[PDB]
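Quick one: this structure, given as structure tokens, is what I'll be asking you about.
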Amino acid sequence: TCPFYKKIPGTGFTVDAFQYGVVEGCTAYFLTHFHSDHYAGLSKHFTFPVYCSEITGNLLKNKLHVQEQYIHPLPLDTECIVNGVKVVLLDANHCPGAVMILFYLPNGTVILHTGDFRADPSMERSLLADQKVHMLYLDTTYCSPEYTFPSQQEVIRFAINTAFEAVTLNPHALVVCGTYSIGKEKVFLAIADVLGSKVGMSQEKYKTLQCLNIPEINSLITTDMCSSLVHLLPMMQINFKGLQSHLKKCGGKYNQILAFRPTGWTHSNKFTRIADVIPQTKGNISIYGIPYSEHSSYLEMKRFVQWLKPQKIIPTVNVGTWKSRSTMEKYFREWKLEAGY
Ligand code: NI
């Protein structure tokens, strides 16, 4: 059945709750972003109001074939009324089109649902600064102190410098980047830019990227693999067998692959700096795992919450085990006692 942490009290609303059938009493279904664990259930047969960003609405129409009459896109940073309740959508610093949702309840309670997010100090100067938030529905993906990672900017610097050096030493090397969802576009787009290439990809992935309102996209991507030296493949194909196979398909145009896997966290982070990352190599294939995260580190999450000072926190991630739930509740109490709220 629909879990309580997907329901917004005092409303008829749910958040990211499309795989439970008709949720009894739900008058509006919000979708925070286009990732499969969150949209699971949606299709052309859905006949209830879906409330989302413009970009998520493009993807629903084009990829899932949801009918237009049931897609209700909202502008960001704008007070809107939905079934008699004031709401605002905020940028979540996740993947393209991802939002947080502020609900202003008729009784005066204010609720923030972060969806999936990477907390950032820039959020401290949005419409969130303007009133108190009582309840926070929190993306707790990496809510443990072991989870450190570098800035996205540091990671992209490493990737750009590594790719440019490789291809300049060997003009016959091919760069490959893995993907299995929207997000993390900066990785392959930044590398393509430094090399003076477009990124080549399948027709399905090109279609998906053409829904994202990214500026000058027609200048950065292509379905013509022959004209491109940065290729995108399914994440599943980023291994030695899958890459050897891909290299055969390129007909002796290339004699080396440098591949990138933009993972979330991996336990090389507890020890190793970005400067010190090394690839796994077999023959003329090298694979780099790089820690490009679109979720908050522990310290970023902690700073956001200690700034916001919510009265109650409802975790939305890692809620399935008692040991996880209890650990998270201990951190929330530490944060509250350190900061004084
Ligand atoms: Ni997500």
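Numbers in chain A track Swiss-Prot; the residues on display, in order, are 700-1040.
Including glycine, each Cβ sits where the backbone N, Cα and C put it.
According to Swiss-Prot, the experimentally introduced change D838 to N is described as follows: Impaired nuclear focus formation, reduced interaction with PIAS and increased sensitivity to cisplatin. According to Swiss-Prot, the experimentally introduced change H994 to A is described as follows: Impaired nuclear focus formation, reduced interaction with PIAS and increased sensitivity to cisplatin.
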Cβ distance under 8 Å to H994 (mutagenesis position), same chain, sequence separation 6 or more: which residues?
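Once residues fewer than 6 apart are set aside, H994 (mutagenesis position) is near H793, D815, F816, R817, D838, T840, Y841, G963.
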Within 10 angstroms of the C-beta of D838 (mutagenesis position), what count of other C-beta atoms is obtained when all protein chains are considered?
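There are 23 such Cβ atoms around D838 (mutagenesis position).
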